[PDB]
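Student: This is the structure I want to talk about, given as C-alpha cells.
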Amino acid sequence: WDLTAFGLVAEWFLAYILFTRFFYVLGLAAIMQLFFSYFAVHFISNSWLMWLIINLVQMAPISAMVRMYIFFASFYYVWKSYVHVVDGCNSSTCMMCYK
Amino acid sequence: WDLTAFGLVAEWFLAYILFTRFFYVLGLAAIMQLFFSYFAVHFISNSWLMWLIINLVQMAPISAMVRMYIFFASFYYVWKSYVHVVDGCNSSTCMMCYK
Amino acid sequence: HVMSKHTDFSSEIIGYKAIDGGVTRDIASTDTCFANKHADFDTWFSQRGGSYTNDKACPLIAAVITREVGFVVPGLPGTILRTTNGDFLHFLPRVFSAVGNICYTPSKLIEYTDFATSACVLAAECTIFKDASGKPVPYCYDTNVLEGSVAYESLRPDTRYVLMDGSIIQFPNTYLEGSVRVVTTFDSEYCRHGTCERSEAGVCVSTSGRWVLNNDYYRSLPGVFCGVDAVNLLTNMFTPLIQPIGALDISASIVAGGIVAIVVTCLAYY
Amino acid sequence: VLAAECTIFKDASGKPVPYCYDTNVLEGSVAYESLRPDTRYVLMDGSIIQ
Amino acid sequence: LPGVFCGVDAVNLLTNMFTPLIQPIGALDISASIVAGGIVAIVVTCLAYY
Amino acid sequence: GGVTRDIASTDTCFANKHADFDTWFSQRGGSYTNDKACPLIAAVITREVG
Amino acid sequence: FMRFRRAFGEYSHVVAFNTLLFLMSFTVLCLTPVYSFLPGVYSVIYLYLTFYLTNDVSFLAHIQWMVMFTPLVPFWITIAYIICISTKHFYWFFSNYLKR
C-alpha cells in the first residue's frame, strides 16, 4: 500500500542526500540482510568470524538501520556546518558570505 | 553444505591483515606441524625427550590458536593508535613516516 | 469410458477411505477432486459440507466393508471386485472392528496415520519380486492367498530386493518394534516404498514408531537419538543437559572480561 | 470466534442458510452445535471461518 | 508468550515444557524467581541430605 | 594367490560362484563388483562333496 | 621475578594469580569453538578449585568468573554456583535472626 511502502522509499531516497563514506557499509548490509533470508540457515558449526558477521548483519531490520544512519549523518553534517560557520572556508576567492 | 575451510581461510586472512612481529613464530609452528604430520616415523628413534617434543608439536591446536593472537594484537594496535593520536612519538624509527 | 455409480453392498459399508499414490490415506474436507464409483459417497461427503469434481487424475475412493468381497491382486491394497457392467470396485476388508488403514512391515502388521512418518514398508498383502534369474516370483504375507507364494517373514534385512517394476527395497535390521524402536545401520543407502534414503552406519533410538535413519535430518528431529556406538549414544544424549541449545555462544565477552584485569592491574600500580 | 448470537451462512450450492446458537429464537434456523470442527464455512460477504 | 505451552505430541510438549530451564540466563524477567527456586530446592535437598 | 585367507568388509571385488554369498556379504555392510581377476570364494560345508 | 617483586609492593601476590586466572580463562575461551565440553566441566573445576585460595584473590576470581562465563553457561550451573557461594552467609543469617 502507498503509505506503508512509499515512506520507506522516501527515506531511502533521502538517505542518499546525506551522502558519506559510510554509505557503502549500509548498502552492503542491506544486501546481506536479504541474502540470508532465502538462503543460508546452513553451513553447520565451527569457526566464529562467519557467525559473528551473520549475527551483526541480522541485528535489526533495514528501516531501523536506515533511520540510525540518518541520525548520525544529520549530526555529522550539522557539526560540519557549525565548523564552516565560525572558522571560515578555504575558498576565500569566491568571498562566500563571511568576507 | 559445509564451510569450515572458508572460515579458517578468513581467519588466516584477518590474521595476515593484523601483521605483527610475532606472526612468524606462529607460521613456523604451523609449517613444522604440517611437516611432522606429513613424514614423521622416519627420524624418531630412542631419545624419549625427542619423542616428547615431537608429540607436543603435533598435538598443538594451531587451528584454534590464531584467534587468541587476533585479540592479543587488537589491544596492542588500539593502544598504539591511542598513543599516536593523543600523546605523539619522538623516535624517528617508527613506521609512522607515511604521514 | 466414463465412470458410473453403483450401490451394491451398501448395507455392509461403515465408511470410506482414499487411495493416493498407491497408498491408502485418510480423507480431509479440504480435498477438491476424487475418482468415485459409488453414489452413497455423495451423501457421506455432503453431510460434512464438502463438494468435489470427478476426474480420473485424482485419488480413488474405497469403502470400508465388514464382508469379504472381491479377490486379492498382488501390488494392490484391499480387494478388487468387478461389477456386472464391467466396472471395477475397491474395498477394505477387516477382521476386527478397530481397523483404520494398515500397512505391512516385513515381520508384522501395524496401523498408521501417515505413510510418510510411519514404519510402513509395503501396503499390499501380496507382492512379486524379480529372482536371481530375472523372472518374477510371488510373495505374500499369508501363503494361503496365492499358491506358490513365499512368506514375508522369510525376508532378511540388509539384502537388495527388486520388484517386477524395478523398484528397490532395503530395510535395516531392528531389535525392538512397537511404541519404541531401536535400529542398526550400515554405510549404505536404504530404500522403502517410493522413497530411497542414504544413511551412515550406527545405532538409533526413537521414542515413537516413526521411520528412523542415521543422518543429520533425523538427528535434528525431536525424540530421536543416534550414535556411532552404544557407549557414544549415552554421551550424545547427556550432552545437551550441560550445553546451550544454539550457536548463541558469542565469544565477544572476552574484551569486557580483560577490561577488568587491565583496570585492576593499572589501579594496583597507581 | 463467532461474532454474534445469530449468523447466516451459504450452503454447498450458495443459497443462504440462517444459523444461531438456539433455534427457538428464529424459526427455520440450525443450531451452532451441529457444526463440525475442521470444516470450511462461508458467509454472505465471503468471510471464512474454520 | 508466557503461559503458553506447545509441542509436536503429548510427550513432546511435556519434554519441551522444560526448555527455558537450559536457556542461558536473561530470558525471563518476572518469573525468574520461581524457576530459580524450583532448582535451588532440588539441588539443596539432593546434595545436603543424600 | 593359491592361499586361503579370511574375508573383511574392506575388500571390494571377488569372483563369485555361490549365490548365498551375495546375501552373506551384504549383512557385513560390504559391496563388491564381480571381476574374475579378483580372488575366488569358497564355502565351508560339513558334508563330504567333491 | 625479583625485578617484578621490586615493584607493586605488597599487591604483587594479588596481581599474579589474577593474571594467571585471566590467562587460563582466555585459553579456555579460545578452545571453545571446537570442544563444546569445556564450558561446563571447566566451570565446575574452577568452582571446585576456588576454595583453595585467599579471600582477597577469591573475590576477584568470583567477579571475573561471573563477568566472563555467564552469557554462555546453563542457568542451573549459575544458580548452583550462587547457592554454594552464599550458603556460608545464609547459615549465619539464619542462626542470628531466624533460628528459634
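In order, the residues displayed for chain G correspond to 3064-3163 in Swiss-Prot numbering, which applies throughout.
If you check the header, you will see the structure was determined by electron microscopy, 4.9 Å.
Every residue, even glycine, has its Cβ placed from backbone N, Cα and C.
So Swiss-Prot says this about it:
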- G:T3090 to I: In strain: Omicron/BA.2, Omicron/BA.2.12.1, Omicron/BA.2.75, Omicron/BA.4, Omicron/BA.5, Omicron/BQ.1.1, Omicron/XBB.1.5, Omicron/EG.5.1 (VARIANT)
- G:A3143 to V: In strain: Omicron/EG.5.1 (VARIANT)
Student: What's the number of neighbouring CB atoms sitting within 10 A of the CB on G:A3143 (variant position)?
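Tutor: I get 19 for this one.
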Student: How many other Cβ atoms are found within 10 Å of the Cβ atom of G:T3090 (variant position), counting all protein chains shown?
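Tutor: Its Cβ shell of radius 10 Å holds 15 other Cβ atoms.
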Student: Quick check for the class: what is the C-alpha distance, in angstrom and rounded, between G:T3090 (variant position) and G:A3143 (variant position)?
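Tutor: It is 24 Å, counting Cα to Cα.
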